[PDB]
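Trainee: Structure in structure tokens, see below.
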Amino acid sequence: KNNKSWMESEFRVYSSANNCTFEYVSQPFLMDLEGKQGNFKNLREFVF
Amino acid sequence: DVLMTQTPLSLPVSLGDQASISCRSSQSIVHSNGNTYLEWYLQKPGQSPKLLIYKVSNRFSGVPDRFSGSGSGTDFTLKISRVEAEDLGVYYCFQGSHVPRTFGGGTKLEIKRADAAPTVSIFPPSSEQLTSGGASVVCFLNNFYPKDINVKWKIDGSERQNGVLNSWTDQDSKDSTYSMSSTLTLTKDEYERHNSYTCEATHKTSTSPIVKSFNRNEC
Amino acid sequence: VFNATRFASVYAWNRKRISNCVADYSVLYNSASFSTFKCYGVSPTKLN
Amino acid sequence: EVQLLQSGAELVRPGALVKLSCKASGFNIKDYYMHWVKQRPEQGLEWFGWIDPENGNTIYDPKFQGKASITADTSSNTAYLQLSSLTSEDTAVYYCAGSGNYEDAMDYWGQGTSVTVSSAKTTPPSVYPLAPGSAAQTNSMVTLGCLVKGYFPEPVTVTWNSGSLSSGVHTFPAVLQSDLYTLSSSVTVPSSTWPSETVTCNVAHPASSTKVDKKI
């Protein structure tokens, strides 16, 4: 609505975590989650 | 850290009249979808707050039809088409949004009636209490409206504040008036060392405080 | 780790997993800041 | 009507902690947010924080950060607020809110819990009568009082003539002072009754098992 927000509110990814053998965090940044109208302006391709 | 102010602080409305409580916010919460994240509440005397209107423009389920919210930008008001006795309480504004939630100062609602000044009477300490080693002067104030009132105690014409306890009651279900008690706590030496005690009542309906006095030997 | 505010009890000794980082052992072994130091099976110089 | 059940009141000494329960009734707590509030008579309502039972995320107001933690019990659909490191300023009535009906617009509030930070211990009341003195204190109706002082915790059941007298009977809320409560009661009766007909004030304090019958 107003106060567009578009920021993380709920965390349903996983209920809990007990043992962690690895961790990594990137630098702070800000990504625009605001919706857009029209065609798809971004393309992301990943190989794992 | 949202800042908001509720106006008026209190307002008396007679049965069948309309009540208007307004709130001003330091952040815009008006939305283009027709809803406004500001919830209205009513806290009846001795009960917890109960939701009245959600998102301003949408009435809460189970609430009487008389309750409806409206406004825009940062100024919003709650309108009651017809007010009743059960509407007594304090009305609060509750901003929503995705930020730490904030509360307002509250607005008090009273049922209007013919204004009346308090009736002041004082009871001297009991003989048993004096024998035990204590003393208590009790001042009773009854049948006054509006609720706003204050009491101060004087001993031999000197203002006394220590040991003064004031307790107010709810609006009478029959006379629609208010009553309260004012008790001055004293020791036996303190009570006997003084002769005159006065109960002064400051009320909005009387420019001069209502004064009642008694002497120690009159017990 | 060696200067932490508190340590666990001998019976409650903590088991901490160290990974996803680099270790600079030159400052530790060669600083002579510790009363006693010994190694079993491998010399301290080789471990570096 | 969806309601939240909380403990009536709590007595905690300074520096100790309390745990306020909030049991869901008529809804599943897992599908709705839970909120907590602090209220005192001088400032009004003060927002405490919110918790998501299904996500586990919690947000606390800076005024209460480091003083409390919010959790809930999924099995019993009960929300808990822990209030620790309490002082005199923390004496307040705490409420819980939730059950927004699958929308971030509504909520339901419980009766609230009165949390008092004090060292007061259960003390029986001291009951004395307030009888007329000089004959000048006479009107068309006779007003008689009954004072209850020096008790804890509030309230004290005060009535007149064992409950058979109710016209003109008024009892006032207790006031806390120096770890003790004080209240007064008065009744106005026709001049044809007093002093011909005895008017008695009955004071009962179940917390201390104290019962006093004082005649006037």
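Residue numbering for chain A follows Swiss-Prot; the residues present correspond to positions 147-194, in that order.
The way this entry was determined, per its header, is electron microscopy, 6.8 Å.
Backbone N, Cα and C atoms are what each Cβ position is placed from, and that goes for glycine too.
Got these off Swiss-Prot a minute ago, pasting:
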VARIANT   A:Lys147 to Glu  In strain: Omicron/BA.2.75
VARIANT   A:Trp152 to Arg  In strain: Omicron/BA.2.75
VARIANT   A:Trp152 to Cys  In strain: Epsilon/B.1.427/B.1.429; when coupled with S13I induces resistance to NTD antibodies by changing disulfid bond in positions 15-136 to 136-152
VARIANT   A:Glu154 to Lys  In strain: Kappa/B.1.617.1
VARIANT   A:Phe157 to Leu  In strain: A23.1, Omicron/BA.2.75
VARIANT   A:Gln183 to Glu  In strain: Omicron/XBB.1.5, Omicron/EG.5.1
MUTAGEN   A:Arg190 to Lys  Partial loss of biliverdin affinity
VARIANT   A:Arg190 to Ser  In strain: Gamma/P.1
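Describe the structural surroundings of these features, if you would.
Mentor: For A:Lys147 (variant position), no same-chain residue 6+ apart in sequence has a C-beta under 8 angstroms from its C-beta.
Secondary structure at A:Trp152 (variant position), as computed by DSSP, is coil.
Counting Cβ atoms from all protein chains shown, A:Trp152 (variant position) has 12 others lying within 10 Å of its own Cβ.
Spatially close to A:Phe157 (variant position) yet at least six residues away along the chain is no residue at all, judged by Cβ distances under 8 angstroms.
In this chain, none of the residues that are 6 or more apart from A:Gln183 (variant position) has a CB less than 8 Å from its CB.
Cβ neighbours of A:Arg190 (mutagenesis position) (same chain, under 8 Å, six or more residues apart in sequence): none.
Reduced to three states, the DSSP call for A:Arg190 (mutagenesis position) is coil.
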Trainee: Provide the list of variant positions among A:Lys147, A:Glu154, A:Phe157 whose C-beta sits under 8 Å from chain B at the C-beta level, in sequence order; use 'none' for an empty result.
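Mentor: Listed variant positions passing the 8 Å Cβ cut to B: A:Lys147.
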Trainee: When each of the recorded positions A:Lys147, A:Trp152, A:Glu154, A:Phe157, A:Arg190 is checked against chain D, which show a C-beta distance below 8 angstroms?
Mentor: A:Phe157
Trainee: Is it possible to get the count of other C-beta atoms within 10 angstroms of the C-beta of A:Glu154 (variant position)?
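Mentor: Neighbour count, Cβ to Cβ under the 10 Å cut-off: 9.
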Trainee: Look up A:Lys147 (variant position) in the DSSP assignment and report helix, strand or coil.
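Mentor: SS state of A:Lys147 (variant position) = coil.
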